[PDB]
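One structure is given here, and the rest of the page talks about it.
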Amino acid sequence: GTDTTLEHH
Amino acid sequence: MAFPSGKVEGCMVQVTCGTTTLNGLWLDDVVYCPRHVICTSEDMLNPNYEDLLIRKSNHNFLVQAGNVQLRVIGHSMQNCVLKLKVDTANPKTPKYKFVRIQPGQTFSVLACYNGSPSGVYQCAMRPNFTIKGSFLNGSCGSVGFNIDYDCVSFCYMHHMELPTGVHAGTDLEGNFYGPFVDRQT
Ligand SMILES: Cn1cnc(Cn2c(=O)nc(Nc3cc4cn(C)nc4cc3Cl)n(Cc3cc(F)c(F)cc3F)c2=O)n1
């Protein structure tokens, strides 16, 4: 269980 | 007349969690920002903050002071503010205190966008605990302050614009001024 929200710089 | 903003400009940072981004305040080795940052777009309407906090790890926070990324080494939630422990103390930390103001009192606001200071002006808290500020999109996390000799009194962290165009936010301990909640309604 890991957060997979894509990071946008 | 607003207070000179130089002492506060050096404390402003950008905080990003996934695609959500806003302004944070970097004092000593702690970054203070609205907890709304841990919401994705879907969560913003009705966030369950306790549950979102569980899902995030330190490495899901991207903190940038200008071009320099700061390493987040801990995080906690205090009322409506998130506190991010970073591995670097801010060398421009002024002498400061946190204070809660009353209606009728004035303060200076440093409006910021994406971590970068944009303007300074003076506001007054109205009797219903809203302020008629000058804030655009991206200004969440901008702070209000007064200068008391060598000491910066932080009194306001901006959260949201209300439907009538006035603004609402918290003190630096995360407690709202007025009967508001940090949700997109
Ligand atoms: C017009 N105006 C005047 N003051 C404000 C302040 N403010 C803001 O800057 N941003 C907000 N929502 C976000 C959207 C995002 C989109 N991305 C990619 N990242 C975002 C980050 C934020 Cl914070 N909001 C709305 C808002 C922010 C809150 F912190 C809150 F608790 C409820 C809310 F409805 C906003 O008012 N905009």
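Chain B is numbered as in Swiss-Prot; the shown residues are, in order, 3269-3453.
Every residue gets a Cβ built from N, Cα and C, even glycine.
Swiss-Prot lists B:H3304 with the feature active site, for 3CL-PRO activity, giving sequence analysis as the kind of evidence. The local packing around B:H3304 (active site, for 3CL-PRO activity), expressed as other Cβ atoms within 10 Å of its Cβ over all shown chains, amounts to 23.
Under the heading active site, nucleophile, Swiss-Prot lists B:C3408. A sphere of 10 angstroms centred on the C-beta of B:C3408 (active site, nucleophile) encloses 25 other C-beta atoms.
The DSSP secondary structure for B:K3353 (variant position) is strand. Looking at Swiss-Prot, you'll find the natural variant B:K3353 to R noted as follows: In strain: Beta/B.1.351.
One natural variant named in Swiss-Prot is B:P3395 to H, and its note says In strain: Omicron/BA.1, Omicron/BA.2, Omicron/BA.2.12.1, Omicron/BA.2.75, Omicron/BA.4, Omicron/BA.5, Omicron/BQ.1.1, Omicron/XBB.1.5, Omicron/EG.5.1. Classification of B:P3395 (variant position) by DSSP places it in coil, neither helical nor stranded.
By the rule that a residue counts when its Cβ sits under 6 Å from some atom of ligand 1, the recorded positions B:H3304, B:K3353, B:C3408 yield B:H3304, B:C3408. Using Cα positions, the member of the recorded positions B:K3353, B:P3395, B:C3408 nearest to B:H3304 (active site, for 3CL-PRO activity) is identified as B:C3408. Mapped onto three states, the DSSP output places B:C3408 (active site, nucleophile) in coil.
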